[PDB]
Amino acid sequence: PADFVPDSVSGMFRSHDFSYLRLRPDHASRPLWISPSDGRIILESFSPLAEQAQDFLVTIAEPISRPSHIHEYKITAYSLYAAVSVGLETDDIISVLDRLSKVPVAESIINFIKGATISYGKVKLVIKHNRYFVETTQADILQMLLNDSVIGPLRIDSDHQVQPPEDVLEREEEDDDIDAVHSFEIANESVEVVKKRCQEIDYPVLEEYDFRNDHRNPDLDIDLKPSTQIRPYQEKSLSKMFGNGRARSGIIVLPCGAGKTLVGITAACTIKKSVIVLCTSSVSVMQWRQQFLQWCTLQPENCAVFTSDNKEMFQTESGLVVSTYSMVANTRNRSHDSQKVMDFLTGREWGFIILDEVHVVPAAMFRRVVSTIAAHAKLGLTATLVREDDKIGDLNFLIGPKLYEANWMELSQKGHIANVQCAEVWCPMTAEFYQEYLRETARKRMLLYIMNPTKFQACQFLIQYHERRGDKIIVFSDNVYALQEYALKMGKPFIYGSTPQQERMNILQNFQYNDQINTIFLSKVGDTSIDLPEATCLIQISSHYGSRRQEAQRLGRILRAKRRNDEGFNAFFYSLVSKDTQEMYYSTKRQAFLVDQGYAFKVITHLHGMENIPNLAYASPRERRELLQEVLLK
Amino acid sequence: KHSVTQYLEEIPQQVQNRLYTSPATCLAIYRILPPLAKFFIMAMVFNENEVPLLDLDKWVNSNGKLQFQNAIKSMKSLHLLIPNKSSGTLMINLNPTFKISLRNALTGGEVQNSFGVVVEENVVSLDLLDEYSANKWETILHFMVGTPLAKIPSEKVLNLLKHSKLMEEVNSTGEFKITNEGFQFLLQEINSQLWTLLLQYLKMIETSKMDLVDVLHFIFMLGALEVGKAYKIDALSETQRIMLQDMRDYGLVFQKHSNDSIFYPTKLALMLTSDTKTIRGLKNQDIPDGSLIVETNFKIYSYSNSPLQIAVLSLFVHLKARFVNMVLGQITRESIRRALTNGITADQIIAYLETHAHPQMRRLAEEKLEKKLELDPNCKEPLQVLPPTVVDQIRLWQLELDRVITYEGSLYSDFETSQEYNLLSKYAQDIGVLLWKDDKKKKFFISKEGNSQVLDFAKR
């Protein structure tokens, strides 16, 4: 395989002892408590360099715990690659951390810290005459470059040449490290094996991307305008990928629907070569290009939206294109048009591929297409930390070292979705919910507790409260017929199942532009995928919504940027869940999920004057049972 | 806590004046009398001239007589006085034994405990004999309260745990578990654990060789004056010396070696009487050696721990592993529910966290309190004090474990006219003495404080 597990070693290396665990020598004189056993850096308030330890630890590790006084750290195996790129010294990281953190630097923690600072994310790759050579930036890389089976064995004895480095660059190593060092030019066969030998020895390399030195690929028709929006999480993903001088390829997990592709297109502009965008599914290609990409300076007519059912121009574009994995290689090959793109992707030397939510598509096709396509570099703009695409070939080492992580706590607190007040509404029970819980336990009951009139009335508090507050109210309900029955009573336009698209955006038109209509009831038609709206109060009614990885994507998706800060809590979330019903387990999974995602959590069970709110239809227990039998039809 | 001041008021008058005869006992009970009574006690102690209640009504300022009402009610409840209705007023005169007892103790007297202490070579220093008593108390904590190892040398401590309700476990089999009495006793910071268990020792051994007043006078004797040389051996009656010898063997008294020696100045009795710093095989680390875990992220971060201390914590938080400094445990709704099934209502843990286990929560609350006393009229925004979110978590979980809320008080009647019910209700809102009121039914279920003061005006 061309990927190594070292990009995803996270989730392990969190375990210590008491008699086995050694008491920290720095505990007597040290501000923080960085115990290598638990993988934590408990930075106390007395630290002389508490911010520095977080900066050094943040670059190299992941802080699992976020207490006000003392913090905690989580296992991050990929942090060696990111920690190496940041610049933390191999000895320097341990020496400062051991002295500052009270927990003494353990051999495994120090060796990994010593390895992470230098060996992790500090590989050596040479290049001569604007090409790839069998060498490295340092003396170790020069021995490493010649010691590679493809880097060294597949290398010509000539140190460097203008024609070979420009053309040939055991294939053209454009995923090499910093050039202008001792090396010797290489052959042009097997970058597949070249990235296979790197991962087996587990050597995370600080790769470069020298587009200007590649004569085989001409300069493509790219309309270089950065006029697209730039956002606090977007520039550093550019900056860290670009670094100094040449750019590189890697994994940058981003919020979907928050201009995730914006870094890639701007990164595509800088490299000036063949770039393609891969999306989750074909229907997303047109919907997402129509939802934000018009303001973007990318060219819709040149970026042929590959769908395999509607036909555009292919194998003929002089510039960039936008497609999906399903269009690339899946059972969703509607015709031979998709396979014709795949054949052209081999004859054309494609240097950059933008990925949008790879996790939905299994990675097995990712390796199949790469070998035939003969790609130079890639970019996987995923969203989820845990995924099914952790096969033998890790997409991190398949593409390159990670640069920036989807720090959702940064974007849900900086003004877009700041002050995330997650709630789970426990609507008061009654006889029929208890009658329905005992009689039947099948999943057909999934809508027989959703139909709670107090849930709708609990929503109606959020309807009246947030419209009075000038906020935005979003309701999530995978059902259709019962959801349609909901908002007719309150007599307002509302999103519903199989809504006409022009009407729903017209409902959205009164939603985020006008304040009188502010409640929108998104169905399962929302994902995947449609325009994820600006979120100020999100209501989720369906709580199973398999699987949990979809929930992380859906939680990040609908909860979107809100450019409004009047209230102290400018981003509400509510989980209207009937209690003493089946959704106890499903809701309690969400309750742990939101707090584990980092968002602030609360429980809203007592509305301000619950029984005095308007539209008291079906409030009495008798009327609620009648609707439950109507929902039996669904 | 068993509220011994409400238990000592149940004992008859003859044995109450039995206790007042010792000036040391009079001073000791003086420290526990309410401060308004403390002023009244010292006032009537000095000049024993009978004065009607009207003049004493002139002495004090405006509202604040709630201390006065409870004080005189307490004074009559424990009968430290005798109300004599001479001229239709209250010619409050202090009890002759109690009035005379404080005369010596205040003016450098010979209280049997106060002067019974013998000055000699106090080989038992502050750290002398207290660490063993703390360990013996620590052993009885593991046996009675319920800990990993019950190394308490007080066999009578274990037996009092079973029959006397000191230990919430199988008394017949010799075990000490956590139960309704144990949760209530352990919920008390210091006094609740000490007072509740001590009552069993007095109540159990109180008839044969017990000497109810004699054992109490000896216990007040130890706090009456420092025993020093020949203290535990000497300042102990037939019930006291047996109690002191039992205390010496059971950790109740910090006696010297051999079960017969001078009274070493242990800090256990000082903790019970003065109610001061509880910090004490020869290492005595404090005060912040002990500590606990609390967090807004619903996760416990422990860095300092103690052997018996984590045992109490693990009774209401899931215990997984002990490290050099960290103990695994995640506080949630489930975590408190461990003791909630056993019937222990999540009421005393709220006071427990802000009173004990806080030595590791110092900095966490250092951003909580924020000096919200002088700036309280200035700024009305709390910085999470006292913790409401954990309170919201516990109250929601504790309510689930009960599902029924029960209120305490006493139902009243004879609200014939509507004016009397309303007038007390409105003032009840000013003082918060009414849980709920209704003019239609003219009945409510609260304590006697609202009833008592209205009759006080009616009677006087």
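All chain A residue numbers match Swiss-Prot; in order, they span 101-269, 302-766.
Just so it is clear, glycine is given a Cβ too, placed from its N, Cα and C backbone atoms.
Feature annotations, courtesy of Swiss-Prot:
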type    : residues                                                                       : note
DOMAIN  : A:373-535                                                                      : domain 'Helicase ATP-binding'
BINDING : A:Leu386, A:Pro387, A:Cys388, A:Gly389, A:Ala390, A:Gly391, A:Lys392, A:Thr393 : ATP binding site
MUTAGEN : A:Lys392 to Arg                                                                : Lethal in vivo. Defective in translation in vitro
VARIANT : A:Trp427 to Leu                                                                : In suppressor mutant
MUTAGEN : A:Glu489 to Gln                                                                : Loss of DNA translocase function of TFHII
DOMAIN  : A:589-743                                                                      : domain 'Helicase C-terminal'
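What surrounds the ATP site, by Cβ distance within 8 Å of the Cβ centroid and not counting A:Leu386, A:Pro387, A:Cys388, A:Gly389, A:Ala390, A:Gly391, A:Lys392, A:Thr393, is the set A:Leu394, A:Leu513, A:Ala515 from the same chain. A:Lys392 (mutagenesis position) falls within a helical segment according to DSSP.
For the pair A:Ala390 (ATP binding site) and A:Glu489 (mutagenesis position), the Cα-Cα distance reads 13 Å. Long-range neighbours of A:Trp427 (variant position) (same chain, six or more residues apart, CB within less than 8 Å of its CB): A:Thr360, A:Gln361. One residue stands out among the binding-site residues A:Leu386, A:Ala390 for having the most other Cβ atoms within 10 Å of its Cβ: A:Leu386. Cβ environment of A:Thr393 (ATP binding site): A:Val409, A:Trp420, A:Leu425, A:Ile486, A:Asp488, A:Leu513 lie under 8 Å away, each six or more residues apart in the same chain. For the pair formed by A:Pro387 (ATP binding site) and A:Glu489 (mutagenesis position), distance between Cα atoms is given as 10 Å, rounded to the nearest Å. Sequence-distant neighbours of A:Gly389 (ATP binding site) (same chain, 6+ apart, CB under 8 A from its CB) are A:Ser661, A:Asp663, A:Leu664, A:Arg689, A:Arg692. Around A:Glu489 (mutagenesis position), the same-chain residues at least 6 positions away in sequence with a Cβ under 8 Å from its Cβ are A:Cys388, A:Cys411, A:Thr412, A:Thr514, A:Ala515, A:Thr660, A:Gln685. Within 10 Å of the C-beta of A:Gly391 (ATP binding site) we count 22 further C-beta atoms, all protein chains included.
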